[PDB]
Amino acid sequence: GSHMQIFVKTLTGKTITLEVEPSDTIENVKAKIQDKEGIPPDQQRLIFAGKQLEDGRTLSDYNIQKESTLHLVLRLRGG
Amino acid sequence: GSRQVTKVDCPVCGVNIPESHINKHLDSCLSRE
Ligand SMILES: [Zn+2]
């Protein structure tokens, strides 16, 4: 019900601040990158410390707390 | 509107590669354990 801020930084070096819970879910987080920069969860990919972030899991699962900085892989496969 | 193949880093194995190959790299590189 609250909103915590996390820094999901693209391979283009741009930082996307989301407003979700650490105990929310990764599926939600990636939907929120789409809510910020306007790129869908298909064309972006979530990775922290070299591990891929699975949709069904949470930030807290993958050792990601609030205000953690992780990497975002742009694909732009749609064209 | 960038008519070019984008060169970007693979955040798992830390290598700079084209973006088509970055995506494919991950599918191999995230396969852990
Ligand atoms: Zn790789």
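Residue positions begin at 1 at the first shown residue.
For this deposited structure, the header notes the method as solution NMR.
Each residue, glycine too, has its Cβ placed from N, Cα and C.
Copied from Swiss-Prot, the annotated features are:
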{"type": "DOMAIN", "residues": "A:4-79", "note": "domain 'Ubiquitin-like 1'"}
{"type": "MUTAGEN", "residues": "A:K66 to R (Swiss-Prot position 63)", "note": "Abolishes HLTF-mediated polyubiquitination of PCNA"}
{"type": "MUTAGEN", "residues": "A:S68 to D (Swiss-Prot position 65)", "note": "Phosphomimetic mutant that binds and activates PRKN"}
{"type": "MUTAGEN", "residues": "A:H71 to G (Swiss-Prot position 68)", "note": "Loss of DTX3L-mediated polyubiquitination of histone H3 and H4"}
{"type": "MUTAGEN", "residues": "A:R75 to G (Swiss-Prot position 72)", "note": "No effect on ADP-ribosylation"}
{"type": "MUTAGEN", "residues": "A:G78 to R or Q (Swiss-Prot position 75)", "note": "No effect on ubiquitination by CRL2(KLHDC3) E3 ligase complex. Impairs ubiquitination by CRL2(KLHDC10) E3 ligase complex"}
What same-chain residues, at least 6 away in sequence, bring their CB to under 8 Å of the CB of A:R75 (mutagenesis position)?
A:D42, A:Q43, A:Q44, A:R45
Can you list which of the mutagenesis positions A:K66, A:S68, A:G78 come closer than 8 Å to chain B, going by CB to CB distance?
none
Around A:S68 (mutagenesis position), how many other C-beta atoms are within 10 angstroms of its C-beta?
18
When DSSP is mapped onto helix/strand/coil, what comes out for A:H71 (mutagenesis position)?
strand
For the C-alpha pair, I'd like the distance in angstrom between A:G78 (mutagenesis position) and A:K66 (mutagenesis position), rounded off.
31
Tell me which of the mutagenesis positions A:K66, A:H71 sits in the most Cβ-dense spot, judged by other Cβ atoms within 10 Å.
A:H71
